[PDB]
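Below is one structure, written out as structure tokens; comments come after it.
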Amino acid sequence: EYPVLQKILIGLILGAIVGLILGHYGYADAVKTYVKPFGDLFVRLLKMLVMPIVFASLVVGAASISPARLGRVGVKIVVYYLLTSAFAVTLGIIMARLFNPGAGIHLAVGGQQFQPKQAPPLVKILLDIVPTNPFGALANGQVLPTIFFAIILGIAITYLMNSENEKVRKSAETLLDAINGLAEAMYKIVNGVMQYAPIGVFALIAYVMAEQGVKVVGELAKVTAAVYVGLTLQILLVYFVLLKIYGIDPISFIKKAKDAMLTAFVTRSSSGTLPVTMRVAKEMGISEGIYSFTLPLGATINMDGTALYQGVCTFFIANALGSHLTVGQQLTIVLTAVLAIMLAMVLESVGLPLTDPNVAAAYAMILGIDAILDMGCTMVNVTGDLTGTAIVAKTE
Amino acid sequence: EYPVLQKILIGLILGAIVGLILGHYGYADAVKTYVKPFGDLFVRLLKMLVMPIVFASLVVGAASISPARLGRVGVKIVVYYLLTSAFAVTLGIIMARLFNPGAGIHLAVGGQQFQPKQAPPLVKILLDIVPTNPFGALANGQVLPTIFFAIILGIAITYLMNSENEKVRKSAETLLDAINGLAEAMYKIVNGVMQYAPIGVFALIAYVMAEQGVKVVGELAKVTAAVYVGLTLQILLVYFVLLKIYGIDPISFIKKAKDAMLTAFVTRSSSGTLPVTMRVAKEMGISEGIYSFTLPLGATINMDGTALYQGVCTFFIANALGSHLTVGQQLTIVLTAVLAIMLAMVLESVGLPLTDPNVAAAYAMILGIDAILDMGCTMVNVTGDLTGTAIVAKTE
Amino acid sequence: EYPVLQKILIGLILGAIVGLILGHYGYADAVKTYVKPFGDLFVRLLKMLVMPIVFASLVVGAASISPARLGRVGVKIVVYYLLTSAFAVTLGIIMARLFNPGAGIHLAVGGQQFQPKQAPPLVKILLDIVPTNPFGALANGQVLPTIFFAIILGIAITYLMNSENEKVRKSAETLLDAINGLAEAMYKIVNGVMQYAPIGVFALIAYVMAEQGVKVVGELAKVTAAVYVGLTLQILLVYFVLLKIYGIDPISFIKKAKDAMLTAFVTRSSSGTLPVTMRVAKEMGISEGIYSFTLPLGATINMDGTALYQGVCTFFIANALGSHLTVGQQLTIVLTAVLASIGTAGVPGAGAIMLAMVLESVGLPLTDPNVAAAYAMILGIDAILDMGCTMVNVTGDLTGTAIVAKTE
Ligand code: NA
Ligand code: NA
Ligand code: NA
Ligand code: NA
């Protein structure tokens, strides 16, 4: 029972208090063994739905809209995603210079060491979008390859709804219907899973705050302000701005996106949030044609929030090492950060690799409050996707 | 052609004779290379059907019955399963004290050594019931996670058969129908696979008897009598008793369950028997709502037969080591044996670990006649499931 | 736009020229990093369709035809496959004695060494046809186990279309329809993928020719002529012959099979070609009952082209080692090469790796330092030899289907 958009807010506020307090008294362990499992059951239940929903929804949606309309949606959302992600870095740099995170600090070296995994060739990453076995792609995670096949099937069904034959048209009928059955059924499930969300949300930040809340002091606090005040501006100064521009109401969009935003914040999984991010798209009544393609692709490609975190970390490390960056170095961040634990790749691009003993001991502090910084980031990550879909949907 | 509940019995009796004799003359190898493959083809053909049947049947069954009725079935069958499994251990201990398996024996030490795999945390095992990717769960074995998703889908379909919409209700219609198609088709297959059963049943015990039949002498025979006479009592003294109590006829239940019992006995796979265990449930006309949930869950959770084997082995090892067990130690078995090659976990609970050189050399003999003991166990394992379903079904 | 059976031929002829030339100037690297990815995208897009098509098509096809008719098709196509594969070896031996590949050569020893993976027991390979988890079989490759379950399901649907019940018959209706939906949809996709074929075909042989074209000189050329002239005879002297015999027109069959043949040639994947091999079967209007069973089984079992390659290599190695083979040794090849083309895989080159099993049968194992250094040269021009082989491999399947289809 009870209005559930409040139960979540109650759980979230009450969770932060029960969190920060328990952990400060040394119950960092206690929370992990007792409370966290309830927060995990929530995450599990959401991940459960991702594969059926993304696939099933997209076959229907791609079979619903024109193969021309879809491409135009595609090119629009990508142009949108890159520009928002670029804007988010330059806004993070502005925060990292507005604040001075780790400016005066001279930290303890040689404690921790790192070796980043070197990223796979671009050619191989693009070819891998085309899956060599659909049932394989579905079986093990793999959002992007699934997206591809779902559209290739979506378009295939539509061309069968036209055949000069009756029995051909009658089979493509039932298949596209059955797939929709699943898509309908899956959305229905999230409505029930969101019922357990209060308990999950409470439990989930109860853990984040107990484990890493206490570590948010000193220079490791100034970075947190830098990230959050920056993330706030990505919402007000970039989304609210582009929503007004495109004839949408910012306030009633935030009203409708409330669930996807808090799941994304609590869960830290842009991907694990997808069923909720997607339901909220259907809630505000965006075309299944558009949102079933833009949101799963954006769950992977559009990370405005994270792109900001990468900007404000590249400045934390630079300040702690004790050498500032110029116009030619700062712009080298923005490009690499768009093109990109993968912060390890935008750190070599400026000239301070992660293997470097003192760089590595500085990054060790940052990774120490990561789950705190990553809540805010994942929310703005996900919000950025809904904003893009809403804009592309307005222009069809 | 020919009445097939006889061809199986012929194959089973003729198999034991051709088995015990061939192996006693040294053809333990010959049977393995020539006969066994035919027995394997049977097991393969049954495992083949497990995944489609369990999933497809359960979506239909859970979409058929009330979400309230199902939970009441759930709580009833679990309460039944634990109590039957508890009863089976205390009956195995009674047999292990009635007989004296390995009492006087002092066996050869240092021959064989063991190291048991330490079981995964409980928290992680319960969370793992909720699958993170259904298509994944289906792809690789995994009965329990599938069970969960099948019901979550089953309940979802039913809530779509109610929607104020026509096209929504029409898609959930076709999906639930198609899934039923599979479920219907799969049951039909087992009817043909049971046609090959005679050849398989013959071949299968021909191997068990040739390989391990000769080893059933001495103290390793007294344990076999202790297990089988004990298992006999679990059927007559526990199942026949609870069937009469609940207004079912014991004799015509054994008549209907005949196929699932002999498959389970010959095949040693409680899970591999499932398509037959399930068909026999539909044969006696139990609701697809009930049996499609109770039987696959019971295929994993309810092992009365094995729980007895664990009781009478914990006493074989104790007698061979030469120290008896008290009331506080015997009750420590019953609890751990309910809560549990996993015999290695109920052996540490009494205080005689499996790593211990002389414990390990004693367990080596027991594992030497395992396939003999395991035939009877798996039968009672599977029987116990049908009995539970029949009882819960009577009380709806 | 544009007639696409030409765009492929243009790409194929223009590819060989842009290939052989770029590689001879040292751009073997340049082609691999720039051109090949385009040829890969084609291969990827075809493999993509294999699993849905083979399964979906076969459930429909097996639910369409009589369980008696299917068995008779089964026994006919297998009898055909073995006899064609046997004929292909004895034709390869004839070419390996007609030509003398590596007769006078005495090659550099101790350069390269090999150790072949020992093949799994027959019992275990036959039992493995029956899959223990269908969804598992579908998930990871596995053509043969899928074939089995698709038929077992196909037959099951048909027995449900008969039930005294209405709601039972109505569900088996929708399921068999939905599966057909996929099967229909999947064939429709290959029609679009074949649109990208020109670019792929061009890119694909551009690579084969740049990488291995230059190595086709000397004794390594005489073997290539021996293979290709042999493969040509398998088509004219064996397929054209058996097609006429069975009241089919050879020329208009080659016309209809054109796409599957060039995909198979360019792609080197008998399995990867399957969606095209299958579409071409529906194009010439063979019963979905027959081709949906014969072609995927034949994609793995019937490798006439490869069986010839195994015959003409067993003679290249024998001549290079410097000891000829007798009647009792040559017939020991034909039997083992059939029994190893029955088990050879349907993927780029990995058939020319089971040649290691038909080399021990004559008495010259692959571990032997000078045998291994001779096989090293052969594997050096494998992608050239394997193009032709895979084409004749795939063609042989269509020929068999057409023959069995004529006799229903
Ligand atoms: Na995102
Ligand atoms: Na059981
Ligand atoms: Na082939
Ligand atoms: Na083969």
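The numbering of chain B matches Swiss-Prot: 9-348, 361-416, in order.
Cβ coordinates are placed from backbone N, Cα and C, and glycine is handled just like the others.
Among the features that Swiss-Prot reports, Na(+) 1 binding site is placed at B:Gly306, B:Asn310, B:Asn401, B:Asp405, with the record citing a large-scale study or a structure entry. Cβ-based neighbour count (10 Å, all protein chains) for B:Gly306 (Na(+) 1 binding site) stands at 28. A helical conformation is recorded for B:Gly306 (Na(+) 1 binding site) in the three-state DSSP classification.
Swiss-Prot documents B:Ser65 to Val as a published mutagenesis change and attaches the note Strongly decreased chloride conductance. Other C-beta atoms found within 10 angstroms of the C-beta of B:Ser65 (mutagenesis position) number 28, with every protein chain shown included.
B:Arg276 to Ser appears in Swiss-Prot as a mutagenesis experiment; the accompanying note says: Increased rate of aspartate transport; when associated with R-395. For B:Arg276 (mutagenesis position), the same-chain residues lying six or more positions away in sequence with a CB closer than 8 A to its CB are B:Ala391, B:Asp394, B:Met395, B:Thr398.
B:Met311 (mutagenesis position) counts 28 other C-beta atoms within 10 Å of its own C-beta, drawing on all protein chains shown. Record note (Swiss-Prot) on the mutagenesis of B:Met311 to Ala: Decreased dependence of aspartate binding on Na(+) concentration.
DSSP assigns B:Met395 (mutagenesis position) to a helical segment in the three-state reduction. Annotation of the published mutagenesis B:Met395 to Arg in Swiss-Prot: Increased rate of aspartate transport; when associated with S-276; the original residue is retained in the structure shown.
In three-state terms derived from DSSP, B:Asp405 (mutagenesis position) belongs to a helical segment. Taking Cβ-Cβ distances under 8 Å and a sequence separation of 6 or more, the neighbours of B:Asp405 (mutagenesis position) in its chain are B:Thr285, B:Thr302, B:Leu303, B:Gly306, B:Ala307, B:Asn310. Swiss-Prot lists B:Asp405 to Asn among its mutagenesis entries, and the accompanying note reads: Strongly decreased affinity for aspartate.
Screening the recorded positions B:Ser65, B:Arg276, B:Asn310, B:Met395 for a C-beta under 6 A from any atom of ligand 2 leaves B:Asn310. Using the Cβ center of B:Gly306, B:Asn310, B:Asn401, B:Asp405 for Na(+) 1, the list of other same-chain residues with Cβ within 8 Å runs, in sequence order, B:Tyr89, B:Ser278, B:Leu303, B:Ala307, B:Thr308, B:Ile309, B:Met311, B:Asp312, B:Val402, B:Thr403, B:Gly404, B:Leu406, B:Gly408. Recorded residues B:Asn401 (Na(+) 1 binding site) and B:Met311 (mutagenesis position) have their alpha carbons 4 Å apart, per Cα-Cα distance. Under DSSP, B:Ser65 (mutagenesis position) is assigned to a helix (H, G or I) in the three-state scheme. Two residues, B:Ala348 and B:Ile361, bracket 12 residues absent from the model, and the distance between their Cα atoms is 10 angstrom. Distance between Cα atoms for B:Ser65 (mutagenesis position) and B:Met311 (mutagenesis position): 22 Å, as a whole number.
Look at B:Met311 (mutagenesis position): DSSP puts it in coil.
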